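Asks: Let me begin by handing over the structure; questions about it come next.
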Amino acid sequence: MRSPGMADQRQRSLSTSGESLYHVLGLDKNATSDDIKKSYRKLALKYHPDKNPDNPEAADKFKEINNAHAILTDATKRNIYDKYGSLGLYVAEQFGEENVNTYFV
């Protein structure tokens, strides 16, 4: 059931489900709002900005935690994430889901 101390094996590419947000929180697509929120908190302080060196990796982490926190439990951010994800997701975050239509058609 996933023992702490996990190391990425050679089969890293197949171990990854292809989904990003879910896995930043250490959960799969089988999580519910409850799992997503708590995993946010648990990681949010762990990767809290002050815990970060010059490498923005941990900032990228906090970003994806804080992002997934909304995305997976949000019907829309999850919607376009599965639909297209590349543009619609990023733009809904920066511009706003209803707003994106400005950058879209």
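Counting begins at 1 with the first residue displayed.
Including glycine, each Cβ sits where the backbone N, Cα and C put it.
What Swiss-Prot shows for this protein is this:
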- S15 to A or E (Swiss-Prot position 10): Increased syntaxin binding (MUTAGEN)
- 18-87: domain 'J' (DOMAIN)
Asks: Residues with Cβ closer than 8 Å to the Cβ of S15 (mutagenesis position), same chain and 6+ apart in sequence?
Replies: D8, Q9
Asks: List the helix, strand and coil residue totals of the domain 'J' (18-87) as derived from DSSP.
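Replies: Going by DSSP assignments, the domain 'J' (18-87) contains 45 helix, 0 strand, 25 coil.
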